[PDB]
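Note sheet for the following structure.
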Amino acid sequence: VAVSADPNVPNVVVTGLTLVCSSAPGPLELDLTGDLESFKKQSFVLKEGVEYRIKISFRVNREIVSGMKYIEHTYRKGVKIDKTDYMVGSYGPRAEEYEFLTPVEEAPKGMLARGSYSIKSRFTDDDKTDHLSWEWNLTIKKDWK
């Protein structure tokens, strides 16, 4: 009953990001329990105009977390061109992982919209806790290729 060692398992473990896209020829998942820096040297390719949702896979292990929020600030050629907040909600503990889907979004289209992007994601809550922060890239092209 008096524990000699701490379990060290965070109450909230953000496990993954996935772009749910029917048109995509291959996988589009970020294993967030792994190495996060390597994501900056890779990218997700999305054909212009295609619809997709962003699935944030997380585990709420022990306590109820209120007002969960998933924030994305997107960058193009070094400068921030977008800021989007998504309301995830209040989640109680569970053995089974949670999968939060954002509303249907579209990949941008046009000459001025194609190119390389860089998203700085933050999964947070009411007490503004940093459950996880990571950077991933999205390259918008004419075709999947």
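We number chain A the same way Swiss-Prot does; the residues here are 59-203, in that order.
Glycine is treated like the rest: Cβ placed from N, Cα and C.
The secondary structure of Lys99 (mutagenesis position), as reduced to three states from DSSP, is helical. Contacts of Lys99 (mutagenesis position) defined by a Cβ separation under 8 A and a same-chain sequence distance of 6+ are given as none. Per Swiss-Prot, mutagenesis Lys99 to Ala is noted as: Loss of interaction with NGFR.
Annotation of the mutagenesis experiment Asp185 to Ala in Swiss-Prot: Loss of RHOA interaction; when associated with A-45. Counting only residues at least six positions away in the same chain, no Cβ atom sits under 8 Å from the Cβ of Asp185 (mutagenesis position). A coil conformation is recorded for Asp185 (mutagenesis position) in the three-state DSSP classification, outside any helix or strand.
Here the Cβ of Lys199 (mutagenesis position) has 14 other Cβ atoms within 10 Å, regardless of which shown protein chain they belong to. Mapped onto three states, the DSSP output places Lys199 (mutagenesis position) in strand. For the mutagenesis result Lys199 to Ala, the note given in Swiss-Prot is Loss of interaction with NGFR.
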